[PDB]
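Chemist: Structure in structure tokens, see below.
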Protein chains: 2
Amino acid sequence: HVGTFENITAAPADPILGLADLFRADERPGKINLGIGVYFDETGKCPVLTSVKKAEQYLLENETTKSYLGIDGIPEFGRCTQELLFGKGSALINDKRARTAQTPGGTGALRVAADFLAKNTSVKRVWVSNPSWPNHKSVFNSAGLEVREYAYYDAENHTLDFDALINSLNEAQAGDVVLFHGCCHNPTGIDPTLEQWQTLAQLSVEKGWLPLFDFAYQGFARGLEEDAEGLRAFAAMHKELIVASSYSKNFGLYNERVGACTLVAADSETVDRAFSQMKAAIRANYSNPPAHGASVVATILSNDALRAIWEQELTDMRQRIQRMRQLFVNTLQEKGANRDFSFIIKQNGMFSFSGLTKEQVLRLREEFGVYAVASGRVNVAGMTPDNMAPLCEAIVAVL
Amino acid sequence: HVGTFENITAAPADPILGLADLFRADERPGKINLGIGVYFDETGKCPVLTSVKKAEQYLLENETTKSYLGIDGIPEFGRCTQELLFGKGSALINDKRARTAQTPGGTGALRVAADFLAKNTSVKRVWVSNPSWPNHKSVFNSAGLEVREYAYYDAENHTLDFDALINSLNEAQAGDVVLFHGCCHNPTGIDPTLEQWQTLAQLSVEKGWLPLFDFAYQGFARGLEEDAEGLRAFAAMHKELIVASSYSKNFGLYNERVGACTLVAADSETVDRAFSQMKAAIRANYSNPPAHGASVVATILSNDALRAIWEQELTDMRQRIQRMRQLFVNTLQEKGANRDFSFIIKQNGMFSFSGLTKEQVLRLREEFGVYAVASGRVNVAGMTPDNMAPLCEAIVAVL
Ligand SMILES: *Cc1c(COP(=O)(O)O)cnc(C)c1O
Ligand SMILES: *Cc1c(COP(=O)(O)O)cnc(C)c1O
């Protein structure tokens with residue numbers, strides 16, 4: 001017989017996760033990794049947080065079973081997630097308008113939302129910022145949804161092009177999904193102001209969009225509560241929305257796959273009805289979610305002494321990044337860059353859109369062992385005081 | 001505007017996992033849970049294995065990072081899985097014809113295979129046993145694949161209706177997928193003999209089927225190697241096959257979501273090419289897999305001392321279930337059943353396919369607080385010396 005796999009075409013490598021493979025194989029001792037969005041500390045390692053290690057030790061000594069969780073995961077994980085997103089006293093919570101499923105990462109939450117929408121509603125299109133996280137298109141296309149781009153980044157001025165964004169979104173119809181990053185836009189690090197978020201919320205209800213928030217960096221811009229201001233302005237006005245959140249980065253729990261998909265509807269009866277179909281879509285995907293990482297999150301957020309350790313550890317990560325942004329810009333000028341890079345200071349989170357071309361990024365890898373994403377996205381949290389000078393010498397050499 | 005979620009139709013509760021909510025709400029003293037397929041010990045609890053606690057302590061002491069795994073997970077986990085499935089000296093391993101992705105549970109492995117097949121092959125139809133695990137049809141339908149049933153169980157003689165199985169698969173075409181349970185058929189506990197496996201292996205190659213094995217109970221029928229004889233007879237003759245395996249039950253790691261999807265192609269170049277598309281399908285779903293559970297498994301299988309502990313714990317579980325089967329048949333007789341239940345002794349695995357009707361199952365629940373699946377599937381591994389007599393009195397009463 002002819003053979004079912006014989007004619008499969010090879011898939012291109014992932015623009016982000018393929019870099020990990022390339023970086024590992026490189027034998028040069030000076031190689032520098034500015035690709036994948038993980039946090040590195042001052043010594044260039046990706047550590048386990050102290051709050052996490054303490055929680056894991058608690059679990060090891062007190063866990064008595066690994067029996068299946070429910071489809072939607074650990075209840076306390078869901079309650080804690082809704083408080084973080086919407087705030088302790090939220091009317092969305094008092095009115096029982098929100099339901100949360102624990103998922104395997106924020107990616108898993110994005111795919112669950114996508115499958116749920118494609119199979120149970122009339123949604124056909126998802127609007128994504130230009131640029132955005134490259135895996136957004138893959139997730140939504142895989143669920144059967146069309147992806148369209150709205151304008152976002154002004155590459156000449158290194159700023160948000162708000163007029164262009166609104167103009168391009170006038171083409172989105174009622175019942176379309178519009179995706180927003182909650183904070184720390186990936187890859188640009190340029191977020192709307194509160195005033196701009198409020199304008200968008202007002203426009204969103206007027207046009208009948210279904211907001212979907214990808215919230216992977218709560219805490220990395222200004223603070224836990226501050227970073228949720230944009231989402232909360234939407235939640236005050238909308239009958240329906242979806243949040244896909246991740247604890248991969250703000251807890252350093254990347255490989256344990258800890259996220260949540262939160263559904264909001266006009267009332268309790270409607271959200272419970274919708275969530276019954278979200279559960280069915282989960283059952284048909286991975287059945288039920290992995291306990292270890294979510295148990296760690298729920299243990300920390302439920303315990304006042306552990307939470308305070310964690311919040312300080314998150315503030316320390318945010319502030320180290322801020323220090324590297326400033327050090328990066330100053331060192332570029334000292335190494336002979338005659339370009340202005342001060343826009344890097346105005347960007348939030350791990351990632352800076354550096355303005356380097358694909359050919360420059362390729363030279364950095366091949367000639368200098370400096371690994372960045374082909375789009376010019378650099379992970380500022382990969383920078384350390386020890387690698388800053390060789391990094392900047394390399395960038396100046398390709399300008 | 002109207003609202004995206006208002007036209008949604010509620011989904012029913014899962015026929016297996018929904019039982020937990022019903023059992024938890026029941027206030028009748030003496031209620032008995034024989035529903036979801038988890039192992040219980042003599043005390044009615046679902047314990048963590050000792051080998052697993054030992055491995056989790058090692059991981060707590062030696063993990064230095066939670067940085068993302070590769071898309072296909074822990075390399076050693078893949079190697080250990082292939083040896084368990086195919087045997088240490090397998091030609092499939094030496095010729096590098098097999099690639100394995102770590103997945104979230106066996107369900108995740110089935111879903112990844114479904115998505116991969118739908119988007120990269122001309123497969124349109126999956127054949128599943130009647131009866132089967134109810135989630136099989138949902139997983140394959142989630143990728144848009146038609147699911148057909150083949151005959152399997154002789155409900156009169158409580159045996160494999162092999163002639164009907166053969167005849168009912170007459171219309172399965174070249175390029176159709178045929179799903180086989182590797183051992184401990186769920187729910188019937190009736191498996192092909194080795195001669196029957198060999199007969200199916202030859203028919204499958206002559207007809208050009210793509211075999212997909214669901215392997216969730218390796219080690220619960222007779223033993224680790226013996227339970228793989230059927231798969232290995234297929235692997236000796238086929239150029240292509242897929243194995244979705246689970247460690248939920250044989251390691252007691254249910255809620256950590258530890259499984260594997262193994263692809264086999266005619267040669268190394270072909271399977272690598274196909275595997276690159278499986279990785280793309282994972283990236284667009286949950287991105288990369290959860291580390292904790294698979295690290296436990298890889299640790300135990302890689303250490304001769306821990307592996308010997310685990311193997312004994314698996315033998316212990318299998319033996320307790322066998323003693324409970326005998327006690328179940330004996331006690332039904334002493335409580336006055338006139339129906340002959342001795343066929344239950346011939347069934348493999350955790351379950352007894354009892355022959356009770358939906359009406360008798362509902363009556364057990366409402367009248368006696370005994371919880372089984374509406375198909376008549378009862379979890380023998382949930383029976384104990386302490387609950388056996390009340391259970392049997394309740395069954396005898398609804399007969
Ligand atoms: C990291 C990230 C994700 C994925 O988070 P995971 O928990 O690793 O799946 C999704 N969206 C954005 C914008 C991200 O930065
Ligand atoms: C348990 C089981 C599964 C799913 O296993 P998980 O690892 O819990 O996802 C799939 N198929 C069969 C036949 C099973 O018994």
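These residue numbers are counts, starting from 1, taken along the chain as shown.
From the backbone N, Cα and C atoms, a Cβ is placed for every residue, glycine too.
Below are the features I grabbed from Swiss-Prot:
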BINDING   B:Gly37, B:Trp133, B:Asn186, B:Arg377  L-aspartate binding site
MUTAGEN   B:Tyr68 to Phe or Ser (Swiss-Prot position 65)  Slight changes in activity
MUTAGEN   B:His136 to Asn (Swiss-Prot position 133)  Decreases to 60% in maximum rate of the overall reactions in both directions
MUTAGEN   B:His136 to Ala (Swiss-Prot position 133)  Slight increase in maximum velocity of the overall transamination reaction between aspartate and 2-oxoglutarate
MUTAGEN   B:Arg283 to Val (Swiss-Prot position 280)  Reduces first-order rate constant over 25000-fold
MUTAGEN   B:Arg377 to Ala (Swiss-Prot position 374)  Reduces first-order rate constant about 10000-fold
MUTAGEN   B:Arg377 to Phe or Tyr (Swiss-Prot position 374)  Second-order rate constants are reduced by >5 orders of magnitude
Chemist: Please report how many Å separate the Cα atom of B:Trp133 (L-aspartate binding site) from that of B:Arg283 (mutagenesis position), as a whole number.
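Modeler: Here the two Cα atoms lie 27 Å apart.
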Chemist: Quick one: of the binding-site residues B:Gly37, B:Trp133, B:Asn186, which have a CB under 8 A from chain A's CB atoms?
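Modeler: Out of B:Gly37, B:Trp133, B:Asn186, none lie under 8 Å of chain A.
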Chemist: List, in residue order, those recorded positions out of B:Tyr68, B:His136, B:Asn186, B:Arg283, B:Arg377 with a Cβ under 6 Å from any atom belonging to ligand 2.
Modeler: B:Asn186
Chemist: Counting every protein chain present, what is the number of Cβ atoms, excluding its own, within 10 Å of the Cβ of B:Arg283 (mutagenesis position)?
Modeler: 21
Chemist: List, in sequence order, the same-chain residues at least six positions removed whose CB sits under 8 Å from that of B:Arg377 (mutagenesis position)?
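Modeler: Correct list: B:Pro187, B:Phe351, B:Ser352, B:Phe353, B:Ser354.
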Chemist: Same chain only, sequence gap of 6 or more: which residues have a CB within under 8 Å of the CB of B:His136 (mutagenesis position)?
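Modeler: B:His136 (mutagenesis position) has long-range Cβ partners B:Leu110, B:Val128, B:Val147, B:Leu179, B:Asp214.
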Chemist: Specify the nearest of the recorded positions B:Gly37, B:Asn186, B:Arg283 to B:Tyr68 (mutagenesis position), where nearness means the distance between Cα atoms.
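Modeler: So, spelling it out, the nearest of the recorded positions is B:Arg283.
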Chemist: Report the residues of the chain - excluding B:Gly37, B:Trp133, B:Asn186, B:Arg377 - with C-beta within 8 Å of the mean position of the site's C-beta atoms, for the recorded L-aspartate site, in sequence order.
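Modeler: Once B:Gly37, B:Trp133, B:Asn186, B:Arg377 are set aside, the remaining close residues are B:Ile16, B:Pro187, B:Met350, B:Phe351, B:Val373.
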Chemist: Determine, to the nearest whole angstrom, how far the Cα atom of B:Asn186 (L-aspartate binding site) is from the Cα atom of B:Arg283 (mutagenesis position).
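Modeler: Cα-Cα, rounded: 30 Å.
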Chemist: Using Cα coordinates, what distance in whole Å links B:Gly37 (L-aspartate binding site) and B:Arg283 (mutagenesis position)?
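Modeler: Answer for this pair: 30 Å between alpha carbons.
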Chemist: Through the lens of DSSP with three states only, how would you label B:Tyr68 (mutagenesis position)?
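Modeler: For B:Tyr68 (mutagenesis position) - judged by DSSP and reduced to three states - the answer is coil.
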